[PDB]
Amino acid sequence: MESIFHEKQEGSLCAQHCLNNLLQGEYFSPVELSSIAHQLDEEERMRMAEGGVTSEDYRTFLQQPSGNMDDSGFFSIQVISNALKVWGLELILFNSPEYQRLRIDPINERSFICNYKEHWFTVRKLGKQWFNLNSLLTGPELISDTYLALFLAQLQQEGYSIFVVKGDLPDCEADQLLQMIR
């Protein structure tokens, strides 16, 4: 419980708190989140350029806030999906036809965040256990191995879009020193 690096958010910057927690630490900032948000625009842009552009359609798409943030609060999941992808991570949905009932041990993962409509909740593994880190979370909220399977199940039954970050994360000392809990 000693070295839990949780970036305590005060404000609306949910992309910031979500990612600065998700990556096991502070790696992104508001403007930078808008910069990565822009990479969706240009990535989908190139994606369309790979096949699916008449002529004006290209511009008719670019005249859009494609991931581009204005309200620094209701960031859409794409910002965590891409921000990890640019770091060498993958992001799966936990409500996918298969992924929802394929039996992925949440406790086995390294990190996954959930989004209720527009609101983020960060779930990161530290040590042998997992911690909830929310926008207005006073910090780390403990979640036992089994209570994790409980957390996730409640999410899908409550209306949470959960997202399982897959890959190698920037491991912080928190994971090493979470062998001590309460």
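Here the Cβ of each residue, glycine as well, is placed from N, Cα and C on the backbone.
Here is what Swiss-Prot says about this protein:
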type: DOMAIN; residues: 1-180; note: domain 'Josephin'
type: MUTAGEN; residues: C14 to A; note: Loss of deubiquitination activity
type: ACT_SITE; residues: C14; note: active site, nucleophile
type: ACT_SITE; residues: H119; note: active site, proton acceptor
type: ACT_SITE; residues: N134; note: active site
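Annotated features taken from Swiss-Prot, shown on the structure.
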residue	record	DSSP (3 states)
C14	mutagenesis position	helix
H119	active site, proton acceptor	strand
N134	active site	strand
Long-range Cβ environment of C14 (mutagenesis position), under 8 Å and at least 6 residues apart: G73, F74, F75, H119, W120, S135
Measuring CB to CB from the residue listed as 'active site', give everything in the same chain under 8 Å that is also at least six residues away in sequence. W120, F121, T122, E141
